[PDB]
4 protein chains.
Amino acid sequence: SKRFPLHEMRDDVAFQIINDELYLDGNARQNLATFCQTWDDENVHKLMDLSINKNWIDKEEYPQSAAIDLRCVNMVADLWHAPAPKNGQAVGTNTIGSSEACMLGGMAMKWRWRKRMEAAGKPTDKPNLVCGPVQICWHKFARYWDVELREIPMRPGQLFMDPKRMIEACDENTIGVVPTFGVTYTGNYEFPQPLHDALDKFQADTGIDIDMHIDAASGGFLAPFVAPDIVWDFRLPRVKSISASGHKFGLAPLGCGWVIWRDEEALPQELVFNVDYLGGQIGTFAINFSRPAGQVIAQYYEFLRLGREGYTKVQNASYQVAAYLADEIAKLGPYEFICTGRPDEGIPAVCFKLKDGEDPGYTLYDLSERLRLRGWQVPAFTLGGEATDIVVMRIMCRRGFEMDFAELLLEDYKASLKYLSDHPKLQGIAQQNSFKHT
Amino acid sequence: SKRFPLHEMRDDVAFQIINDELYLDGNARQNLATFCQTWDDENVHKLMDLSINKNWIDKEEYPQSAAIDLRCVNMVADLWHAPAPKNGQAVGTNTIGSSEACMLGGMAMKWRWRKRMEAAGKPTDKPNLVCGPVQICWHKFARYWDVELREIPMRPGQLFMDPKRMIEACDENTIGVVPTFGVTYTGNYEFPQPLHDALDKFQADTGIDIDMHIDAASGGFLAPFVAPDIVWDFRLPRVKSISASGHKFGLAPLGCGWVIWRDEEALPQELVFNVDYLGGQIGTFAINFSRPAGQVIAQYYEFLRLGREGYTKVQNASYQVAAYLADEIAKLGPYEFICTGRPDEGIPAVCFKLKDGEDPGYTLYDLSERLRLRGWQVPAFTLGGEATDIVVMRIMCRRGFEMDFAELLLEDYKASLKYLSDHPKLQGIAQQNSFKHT
Amino acid sequence: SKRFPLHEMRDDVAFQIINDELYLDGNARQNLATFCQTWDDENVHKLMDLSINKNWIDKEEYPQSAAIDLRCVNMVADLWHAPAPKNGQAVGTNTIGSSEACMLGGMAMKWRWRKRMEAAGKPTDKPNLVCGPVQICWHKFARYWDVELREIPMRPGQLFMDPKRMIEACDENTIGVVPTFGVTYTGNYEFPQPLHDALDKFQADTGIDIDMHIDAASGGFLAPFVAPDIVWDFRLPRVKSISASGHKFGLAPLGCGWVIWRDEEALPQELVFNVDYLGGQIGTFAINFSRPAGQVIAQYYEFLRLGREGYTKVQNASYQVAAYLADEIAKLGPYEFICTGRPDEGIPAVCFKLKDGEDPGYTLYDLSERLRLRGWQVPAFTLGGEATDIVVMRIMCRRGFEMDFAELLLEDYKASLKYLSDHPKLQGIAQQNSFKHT
Amino acid sequence: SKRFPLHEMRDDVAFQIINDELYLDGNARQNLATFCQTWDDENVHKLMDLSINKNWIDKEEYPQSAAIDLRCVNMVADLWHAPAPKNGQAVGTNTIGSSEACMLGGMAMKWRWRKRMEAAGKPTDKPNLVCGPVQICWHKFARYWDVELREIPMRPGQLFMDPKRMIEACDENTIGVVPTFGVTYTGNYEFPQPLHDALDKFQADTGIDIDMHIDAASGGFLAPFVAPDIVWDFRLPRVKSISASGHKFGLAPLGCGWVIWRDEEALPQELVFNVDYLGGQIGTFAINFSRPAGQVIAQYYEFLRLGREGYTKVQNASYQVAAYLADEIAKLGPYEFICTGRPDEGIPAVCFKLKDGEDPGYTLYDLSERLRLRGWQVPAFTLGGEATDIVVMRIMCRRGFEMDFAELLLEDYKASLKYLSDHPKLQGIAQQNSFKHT
Ligand SMILES: *[C@H](*)c1c(COP(=O)(O)O)cnc(C)c1O
Ligand SMILES: *[C@H](*)c1c(COP(=O)(O)O)cnc(C)c1O
Ligand SMILES: *[C@H](*)c1c(COP(=O)(O)O)cnc(C)c1O
Ligand SMILES: *[C@H](*)c1c(COP(=O)(O)O)cnc(C)c1O
């Protein structure tokens, strides 16, 4: 049970035991809380099966996996408008996910800032990072790398880091600013452009030059296709690096993330380690070492098969569903929407709360429980900062969640409302927050 | 081939294109350089295929995957003699590999050390780490977390960190010592026991109490089965944590690593982050967030199917082949062996060099090249520290590399020698280090 | 939107669309309400796949499928102690399920009765059928064939047809008595032996000769293996026919039923239809005509693979889990058990209710809902007969639901109780019967 | 050796034994006697495999299977011009085949009649059913439900139920008329419109109001696509119900039938039974209960993939081949055709007999045997009624039977004729009817 087994067991019996237990896991098709891919593609399955033993770090034994990874780095860099590479190869790396990507970005950000302060003869004893309602990976970064996290707290009417409060927290100890292009909590984009203008003025008034790292975990694979006019990437001079989750809207299977740097200068060479290989040593900047290359290969398949044309069609379908749900749900209760699935505002999500004062006879926690009985997982949870007095419901519309599935959700939603009305004693009982990806 | 594709392509054409390219990767069956699993098991393939979308961090949607992970943690802790958990669950976590596991162990060391010094009213801005010929992940750890790496260099006579030099580098700023229970370069174990005795005396003399973290990337899944008497794990009081690679001798597919802590006190809770889940929040101490659970499930399959009984047989087979090759190769040239595949000395590997002042007409680099033309990748490389000019050949004997495969290698080895003798001009031409996992 | 589609679409697109929505169906591994097979066997999947086009009624084109069906009929007849047939072939047939099998048995009863009456110059326009708490297929039989259904009502302290009330309902117009060897509602066996004794005495006293048809939908593939001493089958003279569901404890996949007659005399030939075939016409007594032979083939696979000893082990495991749950659940509340998974009393099920006048702060309907939120479907429903006031919870233990899953259920059971205790306003809200197979 | 096996057997041995004997079944590709699907589609195989455990009656655990079934009901009703449903859902149900469907239609018909007679103060103990050369399922219906079958006999000139002889058999005890829209014996359609006009006149002259149930086992999925203007469905007032076989020209795998009622009024609610489900009770009118939902899912796949335009193409291909064979075979002997594969007269079949008084030196029975030696099963059999002295050959052209298969059949046909000519003693030897689906 708790001990390492003493004796053997027939291969097929062991497989039989485990296979039967796994049916206890959900298939997530009715899970509207997660951001990760849950759609099945036969080709992706075959590519992953073929790559179970392909070692991502062994560029000697698996040269083509390595080659494909480099093409991916170039493509993502291009998608984000990185300046043309002098050597023809963009500066970036594949990672397990946005978490590792963000940490690599954070470290580079801290290193640049440090070397800069040292060149000015200033102490590098107490660095700080300015950001909004960031995902937990940034809290780990601040803690693990001894950096003071200056999180602009959420607050009624302004659930994001705005220019004014951002500047209020910036000083010579700020290694950089991290806008979240697709806030986990709500689905809305923190727009880098306005923040960028503020940083320019800041330099003009104080001489302090601050860089940006965009945590585009979700938005990095959305805006480029459905809202190209939004300027949030390398088109902005201060953006030295950007990270995103391939396994979210990048459409790759779980285990794929990306981080790109503006140019060679943006990435401190002190953070790159050379590794010997027969064809010459190659530098790597990663937290991991041995790991499978299947997700990189699957990511490439998605790029090759879809292109901008196909990604636009896929993301457009998600936004269409999200907008549909936002419009229909609005008609069923006294709700105040925070996100409505608009391409120009954020990701394909619907986030709302009960209007202040309004009491329809149930909280969102109660509604979430009723829906769970219908098989749906629609997360309800309290926000942070100075808005912890707010309870919201967030619906994520991923690939595979078609219009007809949304129609069914609406029927169950209405059925859940009718039930809550018929049984008033239910109101107020549900009090636990669901998994919200952070 | 550099920019993100503009137009889409037929799914099957995209697959066909990538599939054809992948034949350029090797299958590693004749690669005797890598430590990672290269053997195919139909059941492992099925479990992995079933888990492509199972999110390791989403304990809510995939509860059984989470349950299986916890069983593995307990089993590994048991295998390493961890003290009985007061709450029934061992303290530890699954990782992508030994690199992440080592970083988590390192940070824990750094944190325990901190609170130790602060308590004793002493500064904490100049920490250092004492170790031997460690794998690159530790060099990354030192650089990324600003810790002074005090690596005891290899030298003709002792290519490992010995008790004497270890104490010489130890002081009040030593956050801990890291013995490598299975040195990447040679395959030999750095025995923790002697170093442990030295650490107790160091405390009895200076009052300084230094702990250890065992990097058992390879050895953690070897000694427990074929050399139980070697005391290197939690049986030693100073060992507060141990890490190992499941995808190496743990026999799991690429993407699995483990780190276990002696008990709750060994892991600073300041490094643990809580995440909300409908069934209550759960603490996680990891660098990654979203990622697939298939490797954990496959690891469990190996534990269940093999048990101590099955692992002993698998590892015994490897040691058998290693010892055989060591015995037969010694008869082919003037060699000095560093590792001969002995269960009591290290892992299933053969490592040797030409005897000092002995020129047989070829270097090990030349031999490696002849073998490469015969399909084998047997790495030749220079050591580090004060042995920088020593060239060695290291042969890894993994699951799948059976006796008849070793017999073929010997025939190719002898043929390579005859060719080198018949063509003296080849001597000294090859000079590049092969991939050596570090 | 729901009209017959106008245009064609790509084969793989249509499949993709349907495949994706099928995830909305459950996998039933945590459904403890159904009696049907939910376990998966690769060999069964292969046999079914190979038989997709094998026509059960076309004995000419698919002679081996026909041969296999006949072997199954002989094996089932043998299992139920049917008298040895003169021509070497038992009288009986495969069906889609117990429903069709019961109707065939019902028609035969009605026919034997009619002929009996006609021979004695008695009217045949007012036939009735005596039974206990039968599954809905008998209510369908009564209505479709105009037979007065005399169902002995369940009542506190006697939820089954007892000898006394059975006789009270019998007369000259009774076509037969249907004991239910495994009552759907509770899982308990209605023992034929005592009822048979009553029918013998009834004949001796009134001259009325009444026969039985045993509805052994579940019990037919249980008692023969774990309680062979229970005399419920053909060993009893009045039992003219027996039916059972191969897809329940017969372990066959959905779509397999069986009905066996005592001998040629038990099956009126007026009900058999001869169909022309090259090798000679063959009689058929069935409601269906064209249909696949896959389930018959799979049933045969189960017979050959397991045999008596195999089935005994499979059923024994289910009885263990059931007895275990009954034993453990009793310790968690003021319950009165109706069925506790004892082999000598019924099927592997647990059925209970709250003790009269006892109020633990919840109804079983509330507990069922809490368990649903934890992924389990454990049906709670009101009884039939004259007990539509009593609410019970029934747990079915099928193949695949092993001990460890039962342990998990207990953990969730206890967790549900605690939640109900900490939230008393939940009491009495839930009030809808779950699917209970009738 | 016919008993229930005693010991277990290795799963692989049991599978091997059975797999090897199944090769004794034919693959039916050269069987031109059957109406059922014998074509293989990988997507249908995948869908069926995924649905092995999906319980058609458990709408609670398998809600999507249930929802898909309802879509199919609506689509088939639309295809047959059923009046728009007030509640949005057509009245009808999936069945295992046309046999069950016909019995359901038959019972409903008997009930509607009974209600009418009771209100009229007339006896209801002598019901009769008027029909033509119906398939065996109606003979079963008549026997099982005690209804007098008034079958208009086949006779030279008219091998079907004509208006005049239909009316001559109709009286106040007639529960209805059953036209066969695709006669099993000949492939010819019995046109409902002419019969309908006759029933209109019958009511005008006698006040006796008689309805119809169309047995469109084969024609129900043909005429709507290739002969839209044939008025045989709900477009006709007296048509209260229609049934058809999905596994015949509906292109679904074995185990799928359909029966649709004109409206709620056409279906006596006393024949519907309610079943409890967590989401509310749902009524069912079926003979069977538990069974797999795979065929329903596969039928939906065919509807979605093909649509009206696709079915038209598939059906046209079969008719093209039928017409081709009819035209060619006529040039090979003194034959009188009954069916020539015309879309406006019937299904894709070829039916013929030897001209009266003509003796080419062989009977169709002899020709059939010769073709069997060449791998073809082309049934030859005697008709009934007043044509008991007429022997015909019927060739069915199903999906998969391409033009080149037909060309091969013709070569073998010619070869068989030559052989018969060279061996005159063969004439008259063969005298057994083949399987003809009835
Ligand atoms: C999901 C998310 C992350 C974490 O990315 P992973 O791929 O899960 O490691 C980081 N930031 C934001 C804003 C996210 O939504
Ligand atoms: C292989 C190795 C590592 C790195 O482990 P990964 O599983 O590749 O991350 C670390 N330390 C040693 C001693 C190793 O051999
Ligand atoms: C399940 C059941 C039936 C119906 O059997 P099916 O195989 O679903 O047709 C009939 N009687 C009893 C007692 C049952 O439990
Ligand atoms: C084939 C046929 C039937 C029987 O249909 P099944 O799907 O085999 O139950 C009934 N009537 C006619 C006219 C048929 O051709």
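Residue numbering for chain C follows Swiss-Prot; the residues present correspond to positions 29-466, in that order.
Positions of Cβ are set from backbone N, Cα and C atoms, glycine also.
According to Swiss-Prot:
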BINDING   C:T62, C:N83  substrate binding site
BINDING   C:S126, C:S127, C:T212, C:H275  pyridoxal 5'-phosphate binding site
MUTAGEN   C:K276 to H  Abolishes pyridoxal phosphate binding
MUTAGEN   C:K276 to A  Strongly reduces pyridoxal phosphate binding and increases stability of the polypeptide
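Locations of recorded Swiss-Prot features on the structure.
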{"residue": "C:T62", "record": "substrate binding site", "CB count, 10 Å": "22"}
{"residue": "C:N83", "record": "substrate binding site", "CB count, 10 Å": "30"}
{"residue": "C:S126", "record": "pyridoxal 5'-phosphate binding site", "CB count, 10 Å": "31"}
{"residue": "C:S127", "record": "pyridoxal 5'-phosphate binding site", "CB count, 10 Å": "27"}
{"residue": "C:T212", "record": "pyridoxal 5'-phosphate binding site", "CB count, 10 Å": "22"}
{"residue": "C:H275", "record": "pyridoxal 5'-phosphate binding site", "CB count, 10 Å": "28"}
{"residue": "C:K276", "record": "mutagenesis position", "CB count, 10 Å": "30"}
Three-class DSSP assignment, C:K276 (mutagenesis position), comes back as coil
What remains of the recorded positions C:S126, C:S127, C:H275, C:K276 once a 10 Å Cα-Cα cut-off to C:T62 (substrate binding site) is applied is C:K276
I'm trying to understand the geometry here, so how far is the Cα atom of C:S127 (pyridoxal 5'-phosphate binding site) from the Cα atom of C:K276 (mutagenesis position), in Å to the nearest whole number?
13
Nearest to C:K276 (mutagenesis position) by Cα, among C:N83, C:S126, C:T212 (binding-site residues)?
C:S126
For the binding-site residues C:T62, C:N83, C:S126, which sit with their CB under 6 angstroms from an atom of ligand 3?
C:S126
In whole Å, note down how far the CA of C:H275 (pyridoxal 5'-phosphate binding site) lies from the CA of C:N83 (substrate binding site).
19
Collapsed DSSP category at C:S127 (pyridoxal 5'-phosphate binding site)
helix
DSSP three-state assignment (helix, strand or coil) for C:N83 (substrate binding site)
strand
Maximum Cα-Cα separation in Å among residues C:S126, C:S127, C:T212, C:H275, which the record lists as binding pyridoxal 5'-phosphate
15
